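Working notes for the structure below.
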Amino acid sequence: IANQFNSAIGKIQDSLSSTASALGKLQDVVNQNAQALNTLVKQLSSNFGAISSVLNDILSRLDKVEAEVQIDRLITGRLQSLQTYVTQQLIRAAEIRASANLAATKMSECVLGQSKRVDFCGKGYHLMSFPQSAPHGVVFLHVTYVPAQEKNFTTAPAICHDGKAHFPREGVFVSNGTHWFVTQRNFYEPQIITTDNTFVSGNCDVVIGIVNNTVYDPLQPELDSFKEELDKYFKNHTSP
Amino acid sequence: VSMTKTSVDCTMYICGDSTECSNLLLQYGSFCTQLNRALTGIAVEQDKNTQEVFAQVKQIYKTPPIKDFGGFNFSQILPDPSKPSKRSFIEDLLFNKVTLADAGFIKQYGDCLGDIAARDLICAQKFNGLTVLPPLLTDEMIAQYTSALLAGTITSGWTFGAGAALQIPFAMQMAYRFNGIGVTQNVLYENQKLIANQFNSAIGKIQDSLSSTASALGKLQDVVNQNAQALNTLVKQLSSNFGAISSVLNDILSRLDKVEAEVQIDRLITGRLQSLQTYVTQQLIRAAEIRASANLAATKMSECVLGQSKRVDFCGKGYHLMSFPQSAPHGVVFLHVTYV
Amino acid sequence: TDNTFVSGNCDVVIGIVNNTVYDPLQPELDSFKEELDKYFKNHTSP
Amino acid sequence: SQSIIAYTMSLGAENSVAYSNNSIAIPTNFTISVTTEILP
Ligand SMILES: *[C@@H]1O[C@H](CO)[C@@H](O[C@@H]2O[C@H](CO)[C@@H](O[C@H]3O[C@H](CO)[C@@H](O)[C@H](O)[C@@H]3O)[C@H](O)[C@H]2NC(C)=O)[C@H](O)[C@H]1NC(C)=O
Ligand SMILES: *[C@@H]1O[C@H](CO[C@@H]2O[C@@H](C)[C@@H](O)[C@@H](O)[C@@H]2O)[C@@H](O[C@@H]2O[C@H](CO)[C@@H](O)[C@H](O)[C@H]2NC(C)=O)[C@H](O)[C@H]1NC(C)=O
Ligand SMILES: *[C@@H]1O[C@H](CO)[C@@H](O[C@@H]2O[C@H](CO)[C@@H](O)[C@H](O)[C@H]2NC(C)=O)[C@H](O)[C@H]1NC(C)=O
Ligand SMILES: *[C@@H]1O[C@H](CO)[C@@H](O[C@@H]2O[C@H](CO)[C@@H](O)[C@H](O)[C@H]2NC(C)=O)[C@H](O)[C@H]1NC(C)=O
Ligand SMILES: *[C@@H]1O[C@H](CO)[C@@H](O[C@@H]2O[C@H](CO)[C@@H](O)[C@H](O)[C@H]2NC(C)=O)[C@H](O)[C@H]1NC(C)=O
Ligand SMILES: *[C@@H]1O[C@H](CO)[C@@H](O[C@@H]2O[C@H](CO)[C@@H](O)[C@H](O)[C@H]2NC(C)=O)[C@H](O)[C@H]1NC(C)=O
Ligand SMILES: *[C@@H]1O[C@H](CO)[C@@H](O[C@@H]2O[C@H](CO)[C@@H](O)[C@H](O)[C@H]2NC(C)=O)[C@H](O)[C@H]1NC(C)=O
Ligand SMILES: *[C@@H]1O[C@H](CO)[C@@H](O)[C@H](O)[C@H]1NC(C)=O
Ligand SMILES: *[C@@H]1O[C@H](CO)[C@@H](O)[C@H](O)[C@H]1NC(C)=O
Ligand SMILES: *[C@@H]1O[C@H](CO)[C@@H](O)[C@H](O)[C@H]1NC(C)=O
Ligand SMILES: *[C@@H]1O[C@H](CO)[C@@H](O)[C@H](O)[C@H]1NC(C)=O
């Protein structure tokens, strides 16, 4: 498990070292804010129906009564340019606030905790996450347990042993083909079916698809060995 | 989950077929590019939203042909192979309760001119540069992702989200789902006929409700109605004077010379340009509402469908067992199964 | 004794009531006391 | 010999799940994976 985490962090270095487009979510946010300032600067070059885009070239050629008919066009067009930019930025800022509030929720729930929320902290069963800073953003390194080498088993909802029906306490029943076992749901570690692994409810007849097996009572040979302790004490005391 | 992808030919909206007006419009500079870039940013993300919601498996799970699911009868929500689009029965109800306008899918004038030019608002939108693009995924591709998610859920439980799909019997999955809600797993196995009959009856009430009421998909028809009303408002703004002697660009250029027309046409450019700016501002604000709905729907897909949710009243009111996705026009529908 | 866990005594728990927690090992040993006793009663014979 | 091609996009690898009313698959082993997620 340590070797797999150490190897998987080594792939984070190799990936970030290799590919150009991975941090595209952050670079796209730089490129929008830079393109919007560059579009706002290019819009100063527009005439808006005045004799020039250059404000001082109007004032170098026209007197007050002819100039204000030109300057007002440039005011009207350039104030429309700023209102457009500030509208685009006010809309944009809500995309980044919704992403900051998600990154703050991933910090609280993936870094300061462990998340039972499926696929919130990467595709797998979440173990933990580590924050890493990035320009105008955050990177989360989500660590997940992923189940890998699955083999098919025969299974049953319940076991019959004593007219009673038995169910897993935690886990599921499985057969290899000849013997029945109980195991944890997310990793094959098979165990003998016992009265400690299983709880009882009702008789066989009500459960659909139930099967016959023998449920070990680990108290029984611990008392039956005590019967051989009893019975040898009985045979010896026949002698005197 | 998404909305119609508009793109607007800003020079043909403001200056339909005119050189004089196009040469005046250039004096506002970047605006027509800034509008088309902004609308392209909205159109590009409708496919992001639809991909984030539905494309949560990179593997198209197929159901077994035999339906040994222990009494639970998914035939009502699984694909119907008989249909020309392989959508399920409940999806074929959802696809009829929302009435789309222009899915982008090809015009050949024979239908846009003559008998079909008249009443049809969509030809009036198009003839003034307002164009609607198709989604990236067709309604058949969305049904194949929804089919994979459902065929995964019933055969594999939550395991197809966390890793490779692991089969488990459906009545054995429901025992895990009962332990999830703190109920003991025998409370399924000792009542499985009742739990299957209650599920089958509850899906019977979904079919009946969607077949009976005229208003259930109101959250989706109100998106189609907002897009269609916004394009119709944008079309009507072409009929206004803005203080020019006429609304009609050719009625200025066939009546006034190369210097009287400049004073009139610049009014129509000012008011038409503000009409496009107002439209794209509304559509950018709107697109943030649909985004927020799509990011919620991708979360309900991740946590209710690919999982089981211990989050109270997130996946319908009750103790959550499981959910089935169904697609709809510009949206998604979750059938949330709950123990009450 | 399998359904429940023990912690401390009656004086601290506000509203605790009297009952008798079954020990499922106990009658399984009391029936072993009768398995023991019948062998002693037989062993009075030889 | 390179050219632009056009095609109906594949949605993913097709997989019929090996379901039966008594067959379960259980993982005999696991992979620990680390995945980077980037947020503005
Ligand atoms: C299903 O799992 C069973 C448990 O692993 C397995 O049975 C076990 O088989 C091994 C041999 O592979 C036996 O090992 C013993 O064999 C004899 C017993 O007299 C001894 O000489 C050996 O030293 C060794 O101790 C186990 O005794 C046996 N366990 C049980 C409970 O019988 C099955 O073979 C597996 N079946 C399939 C279909 O794979
Ligand atoms: C897991 O099992 C399924 C089928 O269950 C088994 O199928 C038999 C071959 C046999 O082992 C029985 O005891 C079980 O009931 C496998 O599905 C098969 O996949 C192959 C290709 O690999 C395909 O040709 C077969 O048609 C499939 N059989 C069925 C019934 O669907 C599946 O591949 C197994 N998975 C692994 C990892 O072994
Ligand atoms: C599980 O075991 C029980 C008991 O051994 C089986 O039930 C018996 O079935 C036979 C054949 O019909 C009858 O003659 C017995 O009287 C039955 N006894 C009981 C307690 O039911 C049952 O058939 C077995 N089930 C399986 C799947 O093997
Ligand atoms: C699952 O439910 C469907 C109905 O929702 C059942 O399909 C119907 O079956 C009857 C009897 O064969 C036919 O007369 C109907 O026309 C079928 N309806 C449809 C829409 O196909 C189906 O049989 C049920 N499955 C099980 C296992 O009971
Ligand atoms: C594109 O135009 C062609 C006509 O050139 C259309 O083909 C016609 O389709 C109808 C309906 O199937 C037939 O009745 C005609 O005889 C076809 N004519 C020809 C020449 O093929 C075709 O349907 C159009 N495609 C689209 C998407 O509009
Ligand atoms: C629960 O049982 C205990 C023990 O039987 C009770 O405590 C006894 O109370 C009586 C009356 O006050 C005393 O005379 C005894 O000496 C107490 N026994 C002990 C061991 O302290 C207790 O009152 C009972 N509680 C209830 C609610 O019935
Ligand atoms: C579980 O899977 C791991 C791989 O993730 C297995 O580890 C490899 O074991 C083989 C020998 O069987 C070595 O050649 C590899 O170099 C090992 N890899 C690592 C990362 O150490 C592991 O043996 C498997 N365990 C079981 C019980 O199947
Ligand atoms: C399981 O399905 C088989 C057919 O594949 C059938 O013979 C058997 O009775 C079913 N058993 C249960 C418990 O559903
Ligand atoms: C039999 O009991 C006597 C005590 O009376 C003891 O000393 C002796 O070791 C016992 N022998 C056996 C074989 O149990
Ligand atoms: C509960 O309330 C009753 C009055 O209704 C009171 O007599 C009793 O002592 C209370 N018991 C506890 C455990 O609070
Ligand atoms: C007593 O033990 C003998 C064997 O020594 C046995 O035959 C007999 O049935 C037993 N009787 C009782 C009452 O235990």
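Per Swiss-Prot, chain A residues shown: 923-1162, in order.
Structure method, as recorded: electron microscopy, 3.2 Å.
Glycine too: its Cβ is placed from the backbone N, Cα and C atoms.
Under its natural variant annotations, Swiss-Prot gives A:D950 to N the following note: In strain: Delta/B.1.617.2, Mu/B.1.621. Around A:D950 (variant position), there are no C-beta neighbours below 8 angstroms that are at least 6 residues distant in the chain.
For the natural variant A:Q954 to H, the note given in Swiss-Prot is In strain: Omicron/BA.1, Omicron/BA.2, Omicron/BA.2.12.1, Omicron/BA.2.75, Omicron/BA.4, Omicron/BA.5, Omicron/BQ.1.1, Omicron/XBB.1.5, Omicron/EG.5.1. Spatially close to A:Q954 (variant position) yet at least six residues away along the chain are A:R1014, judged by Cβ distances under 8 angstroms.
Around the Cβ of A:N969 (variant position), the number of neighbouring Cβ atoms within 10 Å comes to 17. Natural sequence variation is annotated in Swiss-Prot for A:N969 to K, with the remark: In strain: Omicron/BA.1, Omicron/BA.2, Omicron/BA.2.12.1, Omicron/BA.2.75, Omicron/BA.4, Omicron/BA.5, Omicron/BQ.1.1, Omicron/XBB.1.5, Omicron/EG.5.1.
Other Cβ atoms within 10 Å of the Cβ of A:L981 (variant position) number 14 in total over all chains. In the three-state DSSP classification, A:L981 (variant position) falls within a helix. Here the residue is the original one, while Swiss-Prot reports the natural variant A:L981 to F with the comment In strain: Omicron/BA.1.
Record note (Swiss-Prot) on the natural variant A:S982 to A: In strain: Alpha/B.1.1.7. Taking all protein chains in view, 10 other C-beta atoms sit within 10 angstroms of the C-beta of A:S982 (variant position).
Among the natural variants in Swiss-Prot is A:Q1071 to H, noted as: In strain: Kappa/B.1.617.1. The secondary structure of A:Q1071 (variant position), as reduced to three states from DSSP, is coil rather than helix or strand.
In the three-state DSSP scheme, A:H1101 (variant position) is classed as coil. Listed in Swiss-Prot as a natural variant, A:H1101 to Y is described as follows: In strain: Theta/P.3.
For the natural variant A:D1118 to H, the note given by Swiss-Prot reads: In strain: Alpha/B.1.1.7. Residues within less than 8 Å, Cβ to Cβ, of A:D1118 (variant position) and separated from it by at least 6 positions along the same chain comprise A:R1091, A:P1140.
Taking the Cβ of A:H1101 (variant position) as reference, no residue of its chain lies under 8 Å away while being at least six apart in sequence. For the pair formed by A:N969 (variant position) and A:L981 (variant position), distance between Cα atoms is given as 14 Å, rounded to the nearest Å.
Among the variant positions A:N969, A:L981, A:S982, A:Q1071, A:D1118, the ones whose Cβ sits under 8 Å from a Cβ of chain D are, in sequence order, A:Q1071. Under DSSP, A:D950 (variant position) is assigned to a helix (H, G or I) in the three-state scheme. Proximity to chain B, taken as a Cβ less than 8 Å from one of its Cβ atoms, holds for A:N969 among the variant positions A:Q954, A:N969, A:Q1071, A:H1101, A:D1118. Here A:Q1071 (variant position) comes close to no residue that lies at least six apart in sequence on the same chain with a C-beta under 8 angstroms from its C-beta.
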